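> Mind having a look at this structure? Questions to follow.
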Amino acid sequence: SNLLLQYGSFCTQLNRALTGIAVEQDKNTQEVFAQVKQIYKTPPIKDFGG
Amino acid sequence: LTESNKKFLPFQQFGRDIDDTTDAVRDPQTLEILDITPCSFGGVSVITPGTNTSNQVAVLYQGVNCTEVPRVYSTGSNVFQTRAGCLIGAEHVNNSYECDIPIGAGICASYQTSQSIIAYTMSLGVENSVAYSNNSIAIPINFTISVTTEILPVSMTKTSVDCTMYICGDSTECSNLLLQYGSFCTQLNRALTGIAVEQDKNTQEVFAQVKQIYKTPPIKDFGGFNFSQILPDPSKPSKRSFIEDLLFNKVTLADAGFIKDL
Amino acid sequence: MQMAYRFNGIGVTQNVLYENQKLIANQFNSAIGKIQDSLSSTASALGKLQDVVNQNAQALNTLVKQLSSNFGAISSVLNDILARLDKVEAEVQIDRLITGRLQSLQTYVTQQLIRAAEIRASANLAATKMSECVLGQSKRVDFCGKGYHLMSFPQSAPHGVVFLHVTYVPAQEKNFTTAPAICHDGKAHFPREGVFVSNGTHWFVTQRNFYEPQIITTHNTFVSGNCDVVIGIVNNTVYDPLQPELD
Amino acid sequence: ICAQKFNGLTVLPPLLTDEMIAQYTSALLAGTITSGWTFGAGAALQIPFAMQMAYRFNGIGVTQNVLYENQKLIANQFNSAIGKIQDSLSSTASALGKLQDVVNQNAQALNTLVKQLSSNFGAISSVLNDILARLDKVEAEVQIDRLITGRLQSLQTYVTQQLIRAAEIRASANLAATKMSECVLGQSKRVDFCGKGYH
Ligand SMILES: *[C@@H]1O[C@H](CO)[C@@H](O)[C@H](O)[C@H]1NC(C)=O
Ligand SMILES: *[C@@H]1O[C@H](CO)[C@@H](O)[C@H](O)[C@H]1NC(C)=O
Ligand SMILES: *[C@@H]1O[C@H](CO)[C@@H](O)[C@H](O)[C@H]1NC(C)=O
Ligand SMILES: *[C@@H]1O[C@H](CO)[C@@H](O)[C@H](O)[C@H]1NC(C)=O
Ligand SMILES: *[C@@H]1O[C@H](CO)[C@@H](O)[C@H](O)[C@H]1NC(C)=O
């Protein structure tokens, strides 16, 4: 651990970048699927003209 | 260490993962098969609503069976168990709301009313049905005109560097030592140049479509519809219009920067 | 007239714009006002723009701070390394220091290239938006604004572009009983440009985005087939402007 | 995954569970079979399914009379085609090649990180505790140094590769979003953007 501290901020930087990748993946999913607010439901009667 | 179920032949002795690390051992005295596992670590997340409102916080442990784990912090009550990990400072409320602060695996945290921090299973939207009768239609009886907004980044900031200056300050011997290595210093500079040029090009394509600079007629009578706010005012020294000027003031960077001699 | 040509595009006939001109004017003028107030308030709307400047600043600062790292030697100041050290030994410390700094520079330049590719993508999207939404009217759903898109006005901002999209949104809804086609005298008549609605008593034809009932004449219909195959045909009367003139 | 729990590669779980994702898609489906294309712009306006199909047919050019007259044929044709889709999807080789590919690629890189751990990196041993043993502090340090440099390099390589791959996945997401807006919430005139033929 002591030796690594001397090398510099080469542990802080790496951790930050990987966090970035993860949070952007969450944004991707939300954008593609969530575009309709009011959740709609199917009519019980299934009479869609054939 | 635990007792195993592995079947070692009398010459065999230790375990190995694809990582080639010992996973088991025979007691050199009882000759029994034991299984090794370092204790449970993870990483720590702190939830806070923001100092302005309060000074309470919540804690999450990125995945540990909190049925027995419990850094210098103390502990307390209100232990809750998600799939993501171990929360300390929420409540399994049976309501549900819109998600405010994300946590993971369908759990979202927030602050509310005596007021404390709470948690909930995130609900999506409000339910409603659409009466479908094979002979029913719905034509709107009027209309509404609305103006929305949209922001999109165009360019970054042109930067340049110098080898000898950064790597070897001004020492000539250091410069000779850098000269030993190949054209690393040279190639680097060219790449930074490429970025700078292309960044300027981007700006041109977006705005440069008008061939002739047109000018708005003096009389501003556009059939009732006013356009004063968006139309540039010559009286204002900066040709920028009201809305444009407001935008400029908001985005501030000189906080950690300097000025537009730099 | 320009607004009316654009209205025609989304579906509503020019009749609408000309008749209720005042109401349209008021709505547009008032909305522009709210946008000014919203920009002045909610100091989070300006998001993506500030983000760009924040990232570059952090990266620059990182490179500068790394200068103060032993990188596995004795000192940081190159002149101090030379001081109290024979050239031979100093060289090995200088060697280490150089490699350390060099690595950091390579990392920064790599990071910048990746980030600039994302900026390029954003600029190309804005170019398409300017060419389609500004210099024209786009029917691509949600590409410009939300709802049927009329016109769009461009404005400038620090290192970026802000588009103000103007859109028409249908509002208050009702309930009309409908039917596929109407049979008058054996031959079936299908709607020409609208949908046959019925307000309970008589039958009328209307546009598909605004209520304007007109009497079903031969001019607002086209004859085809015989009334028996159309699944749910109803029965009323097609006026036909002819006999009045003849007599 | 747990073996990765033994080295420091903690794989984090999702935020939106697959149950929630299913709910979202079902709402989009139950809006495009009942309220046409108004379920994205304004409020939902009910319309009989026969009529909705007629408007769409008018768009491609064929006049409405065709749909209302030969409705029977269209129905049977559509029903049979859905049958073929499910059959073919299950009865083929890969089909979902792209989806599977992403998983395999990410896994390969992760595995390579765990393998470089055992490399001597030009030293005497792989286990740092073993290096410490039978080595005087001074020499031990210079051997520890050799190992550290090697490992640091490997982790940096991994991070850079991941960032480049992440850009690719994000691009595919932006295309998908555009499709959900043009094809699902309406009808596309752009040729070959949604499907082969008239959409
Ligand atoms: C070692 O000690 C154990 C228990 O004290 C005994 O059973 C065994 O015979 C001894 N010798 C060897 C060779 O294991
Ligand atoms: C917490 O640990 C116990 C160990 O006894 C184990 O059953 C499980 O992982 C957790 N408890 C539950 C949820 O049964
Ligand atoms: C909350 O829900 C759980 C599970 O349904 C139930 O056991 C509990 O009593 C509920 N709490 C309240 C206050 O209703
Ligand atoms: C209308 O829907 C209902 C339910 O299926 C039923 O009366 C009938 O099948 C449909 N068609 C009519 C009434 O023409
Ligand atoms: C249409 O009429 C029915 C008749 O009861 C009513 O329940 C429904 O709310 C009406 N639709 C709208 C949008 O008001």
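Chain A is numbered as in Swiss-Prot, which gives 750-799 for the residues shown.
Per deposition record, electron microscopy, 3.9 Å.
Note: Cβ is positioned from N, Cα and C throughout, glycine not excepted.
As annotated in Swiss-Prot:
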type: VARIANT; residues: A:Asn764 to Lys; note: In strain: Omicron/BA.1, Omicron/BA.2, Omicron/BA.2.12.1, Omicron/BA.2.75, Omicron/BA.4, Omicron/BA.5, Omicron/BQ.1.1, Omicron/XBB.1.5, Omicron/EG.5.1
type: VARIANT; residues: A:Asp796 to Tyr; note: In strain: 19B/501Y, Omicron/BA.1, Omicron/BA.2, Omicron/BA.2.12.1, Omicron/BA.2.75, Omicron/BA.4, Omicron/BA.5, Omicron/BQ.1.1, Omicron/XBB.1.5, Omicron/EG.5.1
type: VARIANT; residues: A:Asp796 to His; note: In strain: B.1.1.318
> If you draw a 10 Å sphere around the Cβ of A:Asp796 (variant position), how many other Cβ atoms fall inside it, taking every protein chain shown into account?
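Here the count is 11.
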> According to DSSP, does A:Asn764 (variant position) fall in a helix, a strand, or coil?
helix
> Looking only at Cβ atoms, how many others are within 10 Å of the one on A:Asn764 (variant position)?
10
> Measuring Cα to Cα, tell me the gap between A:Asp796 (variant position) and A:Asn764 (variant position) in whole angstrom.
56
